[PDB]
Amino acid sequence: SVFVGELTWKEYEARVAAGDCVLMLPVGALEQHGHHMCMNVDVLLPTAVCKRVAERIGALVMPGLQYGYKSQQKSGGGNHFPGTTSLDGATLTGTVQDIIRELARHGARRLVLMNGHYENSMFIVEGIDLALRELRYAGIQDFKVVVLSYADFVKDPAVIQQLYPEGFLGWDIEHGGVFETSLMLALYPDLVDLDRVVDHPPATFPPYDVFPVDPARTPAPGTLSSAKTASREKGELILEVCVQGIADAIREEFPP
Amino acid sequence: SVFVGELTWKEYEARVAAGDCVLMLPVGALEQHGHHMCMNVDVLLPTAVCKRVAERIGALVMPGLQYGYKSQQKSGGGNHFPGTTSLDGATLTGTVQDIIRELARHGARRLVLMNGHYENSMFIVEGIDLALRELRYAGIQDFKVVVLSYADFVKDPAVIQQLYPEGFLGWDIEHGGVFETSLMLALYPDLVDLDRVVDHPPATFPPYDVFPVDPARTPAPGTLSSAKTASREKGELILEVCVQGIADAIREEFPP
Amino acid sequence: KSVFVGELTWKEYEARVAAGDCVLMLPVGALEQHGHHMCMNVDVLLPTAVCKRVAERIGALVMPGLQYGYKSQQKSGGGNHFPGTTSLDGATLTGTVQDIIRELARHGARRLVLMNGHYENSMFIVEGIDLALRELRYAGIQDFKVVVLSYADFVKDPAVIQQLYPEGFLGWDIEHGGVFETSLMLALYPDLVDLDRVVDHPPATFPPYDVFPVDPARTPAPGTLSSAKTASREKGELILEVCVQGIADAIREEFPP
Amino acid sequence: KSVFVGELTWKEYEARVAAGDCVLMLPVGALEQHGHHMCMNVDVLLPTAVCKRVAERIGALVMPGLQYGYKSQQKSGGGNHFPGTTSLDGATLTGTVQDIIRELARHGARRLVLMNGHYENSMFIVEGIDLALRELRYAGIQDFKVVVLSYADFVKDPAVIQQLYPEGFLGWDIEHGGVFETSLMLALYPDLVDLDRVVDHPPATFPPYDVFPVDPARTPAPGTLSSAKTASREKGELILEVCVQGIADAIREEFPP
Amino acid sequence: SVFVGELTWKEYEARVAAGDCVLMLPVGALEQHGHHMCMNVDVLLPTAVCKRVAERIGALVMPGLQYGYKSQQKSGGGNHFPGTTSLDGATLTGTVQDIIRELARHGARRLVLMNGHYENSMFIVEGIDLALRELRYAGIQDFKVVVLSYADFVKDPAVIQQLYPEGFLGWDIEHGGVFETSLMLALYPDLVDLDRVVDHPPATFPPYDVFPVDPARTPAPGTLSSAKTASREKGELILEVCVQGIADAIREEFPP
Amino acid sequence: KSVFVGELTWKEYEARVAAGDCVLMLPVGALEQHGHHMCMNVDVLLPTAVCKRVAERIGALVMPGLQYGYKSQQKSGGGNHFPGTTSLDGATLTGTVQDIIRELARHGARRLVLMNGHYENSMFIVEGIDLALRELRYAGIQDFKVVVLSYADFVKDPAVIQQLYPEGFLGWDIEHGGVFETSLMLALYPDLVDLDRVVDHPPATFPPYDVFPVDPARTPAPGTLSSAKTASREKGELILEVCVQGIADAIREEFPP
Ligand SMILES: [Cl-]
Ligand SMILES: [Cl-]
Ligand SMILES: [Cl-]
Ligand SMILES: [Cl-]
Ligand SMILES: [Cl-]
Ligand SMILES: [Cl-]
Ligand SMILES: [Mn+2]
Ligand SMILES: [Mn+2]
Ligand SMILES: [Mn+2]
Ligand SMILES: [Mn+2]
Ligand SMILES: [Mn+2]
Ligand SMILES: [Mn+2]
Ligand SMILES: [Zn+2]
Ligand SMILES: [Zn+2]
Ligand SMILES: [Zn+2]
Ligand SMILES: [Zn+2]
Ligand SMILES: [Zn+2]
Ligand SMILES: [Zn+2]
């Protein structure tokens, strides 16, 4: 298995002892994803991508973080929806920091954090900085971290053309839209109910944000764009592009 | 499915709207469990118990906490072992506190916290107290929490007898011993290999603790007692006992 | 007299809030390197200048700006390894925002516009707001409203972008110390900008991931992510009018008399 | 003169530490209800009295005790809903333990015994130690050693249990305000114990789970978890000698000259 | 007894049930006090004063805080001295905050905080503000706190004359000097050896502070002024003056 | 050239630190009411002005000032119940100071002068410094030195005092929005002062203790603790010159070439 959790401590110790061990940490969230998809999408997707990449490059995958930072209206619909269960920033920051401290204790020095929930980004960044700060105080400066959001590897114009034959309207409205729904149809079809999709026009917002979050400014379903045209085939394409691109990036930063 | 993560937010909203919704949260850890068992045992076991209890009483199960508090020598072998990845107390406390705050926001009011890692206990308690303090400030006083360790439900002398026909040495040395291994043999056979079990005598300690933790005071394999006598049969018995007991406890504290 | 709260007596401020619909504006910046051609307080100067003009136009007041912001990030501000840049931890910034909101609510104020001028501050500003509003709710206050925005987001009109980038726009991701901020500085604080010192390097490009510890070799030596060679006072005057008008209208909309 | 650090001049204390193998002891207690028959500072008085005698016997010193501990839990101390009980949040207790260790390390001390007298303090004491040692490590100090113990854990000999509970021992989980602490108090602080006020109720029993908010009905009205009717100063004298001897030996073993 | 710690919870409950109960909290420190006195002086003195005041007005005294904030050169000699054991500001602030929260829970509403260590001042103030802020959230606005340093009640020129016939040189030098030593000689003579007093000239400093603290800027003995002219007689005067002055202040702020 | 770090490019700042003898100054103020006759940013303006003049004379640089300080206290600033006053919690201010020192150390700076203009900030500034130095020590840095001072403490000479308060001096404990500060302002920011609004009330007095919640009735209505009627530009100019000279010498003394 490539999952650290499924290994004995002796097996893990041996992999790290090899001195070239790469660890991967999926960071997700329990967040509403429309009327047509389950709420653990942000955990399922980065974990599935990590699994495949780890199998290609000989890396291991740590248990993913099940809860992420508060959903923001313009990216995830807003933290007023039921189901969505969010952590405070200090909590998420602290979790990332603690794990890095422990991995360094094990002797590990290479970590890939794969985020699947946009709002997690900066707290993940602070967790890394605080951890690296401590490691320096402890005389350690060779711990390297690569942070990435799997979707960012889908930029090829040709690929976008395939995924959005009618035209691409941007990633800003991709919450429970074509992209994630397609990936889910290719990985966890049983967790998708495409007939429940509400085909509303893409969400549009003014150049600012309002707090407390106003429910009226988010499409009723919770989605920011329609997944009506999502499909397994699209998911297949996305998965291949992401897996191959990420595998290459990791080989580049953590050369064998 | 009884798993909240697998439901759409609409489905979740409806279960909570019913007004009698009981939620269950498994709290585990990534911790060494000897030469013969995987490291995510503390998550897998309470999650499996929750699943079965939930199916019988009509409850829902939240994504489990994958990382818990620092392993202690007399209970989990010590936090010096490789693989074990632990959180600071404030981090675990904050995670529990944040989740409760959010569940209260959904309108949920009944929570069962099932601990699978002994060391988690007091930080789970502080997380609950801080959350309930906040809820009072918010005018909420009807949120009720039941906290339990699934193992505490195995007290029937007749059962202990069938489990330890050679005599019961206590629960203080069960880390990776007969109890957990038997459960794993019944639930996750592929994550256990009794052939690797190190049949050493039960671990014993003086009436005090020493820090920095001394590795010499913990059996080399990481286990506190031998799981040589573990069996699927024992696991099946343990499981049915815990499931039935916890289900009744919940029916008692959260009467329909 | 002045739109700045700091230049008012407590009696004057008190009277303005007594009006019942007084809008307060809070600039949130940073002390950060901005290439060889500009001073390091740009992120404070620009939003403060936009707030001043907007406040004057719609009758609002401006609170003292936050001089220090969150750690500079490589793909947005060059990186926190540069000297001069002086950054706060996330908890520190979040707490500052939270404290100020708590205090404004104590004054009786209920309308706040936070104008961020340093990209990296965004999420910590968001957390400060949420923690403050959470607290206000425990105190029985649910009518405090906050509008958060980055002034640059109001420059959307294609016709405006074409005038600013006649050779073609390449995205906002590489603007640190580039044409946009430099043009604004040329129009507002020409004394703090030396365009002759601009290093005309190609636009910074990055792979779809980030690396820590930050690698100095991945940021153009000058610290800028794009060349401000084509920056000008006229482009700055255009940006200012667009931002001021767009933001002033947004406030009238969200905070009507 | 005295074994208490607080009663020494800094010169005296300094001289003792200069010895190179000076052991320090820190009692960690609480202000908690202990039934109708005993005062509320029991958790401080007892470990402090045991520390005093142990310190005297082995040549160690005793630091001022922590007067406030973690929130009382129903199954161990009755619950934090009782009047009088004054508890600290976990972070507060953890931070106090951490600060003291940091300071002792600055004095040059490297041997500490933490004697807990309030069960609920346990894990927060543990975290204080870990955070302090983590910090000492960053400072290049890895020779600071800590021994943590609850004095009651040294009464293990069945022959002793038999004398204390001739009618049969029923576990330590119900001891709060029972035979054990009451006997020690009768031997150490007779003026602070009124055995005639004891409420002889049956041993408290609970299901295999905990409930929050704490339900007052699940704790005996007096606050005690078991009756101290059979307590006596003679039982207390026995307990004290067993603890003093056992702990003194443990310290000589872990902190030899 | 007037000490809360020596009462049973039933007795305490009864005194608070009266509705006019006044509580007193001594706040000291473990700090070096020259070659002639013990290090718990800042705990002993305020506690002694509280006892006598409490006896006269019918108040109760809470267990005192034994550890205070870091010693500052111009007030306590500096935190570079051995023996001195100080807490970080957040720790002291939180301790004060937690106690007030609990006293409020008991139903108490009148608190007198007697500081015996100058450096505690601002952290005590923050602890009080944070606690009162919290009480408001809970709906409590009738909790009142009086903060005072017993020394401030010795201002009468006549008394000053009697204490300093050779003229008073100010308070900013009264650390382990005449004032405190005189109180100790009268209250805890066994913890004072006047023959050890180092008769050095009053300490003086430039109009600024330096960090790291500079040892050479503090009189070698740790004292800021000689206590050679200290006496039991002076102590008795100080004591009675303070006890009386404070009792009157409390009667006024917490009118019977 | 400028003495303000904010107005310099990172290259100019880097060059000044590279010299190896660079001294930095950080003004720490507050947004606090100052009577009916002055603006609320006095505590930032004054220390900043003094820093500029001192910096110009000794060749030092001035960091952007902290605009928000600790909660106002009745006996010193009048109380935090006044509108306009916008205060931070202690941890927030402490962390701000701590973060800045950590960053300055990272730049290679090693000499810092913290000029406080708000009495209540004092102890939180001290804690920020201690936590930062503790941290630097873990990093292997022990050559970072900080000088903390309040410009008002350099005006003690009887010659000047007599000139400032010929009618008689009553101490500094009553100098909030009074003669000392108003005179400095009249000499530095006359437009932000209107002596015609000064409320000539008797010097404030309080019992030997504090009360919380703060009692408004114990603070003179205007918010001032002593009349500034006798304040003058002439007096301000005297103070300024005295402070600037004294501070410059103190710095020369602590941070010798
Ligand atoms: Cl997302
Ligand atoms: Cl376990
Ligand atoms: Cl920017
Ligand atoms: Cl106990
Ligand atoms: Cl003192
Ligand atoms: Cl002031
Ligand atoms: Mn998401
Ligand atoms: Mn475990
Ligand atoms: Mn920026
Ligand atoms: Mn207890
Ligand atoms: Mn003191
Ligand atoms: Mn002030
Ligand atoms: Zn998503
Ligand atoms: Zn286990
Ligand atoms: Zn910028
Ligand atoms: Zn007890
Ligand atoms: Zn003292
Ligand atoms: Zn002032």
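Throughout, chain F uses Swiss-Prot numbering, with the displayed residues spanning 3-259 in order.
Header lists the method as X-ray crystallography, 2.0 Å.
A Cβ is built for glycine as well, from the same backbone N, Cα and C atoms used for every other residue.
In three-state terms derived from DSSP, F:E34 (Zn(2+) 1 binding site) belongs to neither a helical nor a strand segment and is classed as coil. Other Cβ atoms within 10 Å of the Cβ of F:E34 (Zn(2+) 1 binding site) number 32 in total over all chains. The Zn(2+) 1 binding site feature in Swiss-Prot is assigned to F:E34, F:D45, F:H120.
As annotated by Swiss-Prot, Mn(2+) binding site applies to F:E34, F:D45, F:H120, with the evidence given as experimental evidence. Classification of F:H120 (Zn(2+) 1 binding site) by DSSP places it in coil, neither helical nor stranded.
According to Swiss-Prot, the feature Zn(2+) 2 binding site maps to F:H36, F:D45, F:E183, an assignment based on experimental evidence. Long-range Cβ neighbours of F:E183 (mutagenesis position) (same chain, at least 6 residues apart, Cβ-Cβ under 8 Å): F:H36, F:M40, F:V44, F:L48, F:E177, F:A230.
Listed in sequence order, the residues of the same chain lying 6 or more apart from F:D175 (creatine binding site) and placing their CB within less than 8 Å of its CB are F:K77, F:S78, F:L227. DSSP assigns F:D175 (creatine binding site) to coil in the three-state reduction, placing it in neither a helix nor a strand. Under the heading creatine binding site, Swiss-Prot lists F:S78, F:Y121, F:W174, F:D175, F:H178, citing experimental evidence as support.
The Cβ of F:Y121 (mutagenesis position) lies under 8 Å from the Cβ of F:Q75, F:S78, F:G79, F:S152, each of these being in the same chain and 6 or more residues away along the sequence. For the mutagenesis result F:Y121 to A, the note given in Swiss-Prot is 30-fold decrease in catalytic efficiency.
Mutagenesis annotation in Swiss-Prot: F:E122 to Q, described as 700-fold decrease in catalytic efficiency. No ion in metal binding site 1; the structure shown retains the original residue. Listed in sequence order, F:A32, F:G71, F:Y72, F:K73, F:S74, F:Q75, F:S78, F:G79 are the same-chain residues at least 6 apart in sequence whose CB falls under 8 Å from the CB of F:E122 (mutagenesis position).
For F:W174 (mutagenesis position), the count of additional Cβ atoms within 10 Å of its Cβ stands at 17 [all protein chains shown]. Where Swiss-Prot documents F:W174 to A as a mutagenesis experiment, the accompanying text is: Nearly no activity.
Here the residue is the original one, while Swiss-Prot reports the published mutagenesis F:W174 to F with the comment 2-fold decrease in catalytic efficiency.
Here the residue is the original one, but Swiss-Prot notes a mutagenesis experiment at this spot, F:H178 to A: Loss of activity. Other Cβ atoms within 10 Å of the Cβ of F:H178 (mutagenesis position) number 27 in total over all chains.
According to DSSP, F:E183 (mutagenesis position) sits within a helical segment. Here Swiss-Prot notes a mutagenesis experiment, F:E183 to Q, with the remark: Loss of activity.
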F:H178 (mutagenesis position) and F:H120 (Zn(2+) 1 binding site), Cα-Cα, nearest whole angstrom: 10
Lowest local Cβ density among F:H36, F:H120, which the record lists as binding-site residues, within 10 Å: F:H120
Distance from F:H178 (mutagenesis position) back to F:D45 (Zn(2+) 1 binding site), taken between C-alpha atoms, in Å: 10
Residues close to Zn(2+) 2 site centre defined by F:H36, F:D45, F:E183, Cβ within 8 Å: F:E34, F:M40, F:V44, F:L47, F:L48, F:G119, F:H178, F:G179, F:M187
F:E34 (Zn(2+) 1 binding site) and F:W174 (mutagenesis position), Cα-Cα, nearest whole angstrom: 18
Rounded distance in angstrom between the Cα atoms of F:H178 (mutagenesis position) and F:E34 (Zn(2+) 1 binding site): 10
Cβ within 8 Å of the mean position of the Cβ atoms of F:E34, F:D45, F:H120: remaining residues of the chain near Zn(2+) 1: F:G31, F:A32, F:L33, F:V44, F:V46, F:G71, F:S74, F:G79, F:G119, F:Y121, F:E122, F:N123
Those recorded positions in F:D45, F:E122, F:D175 whose CB falls under 6 A of ligand 18, listed in sequence order: F:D45
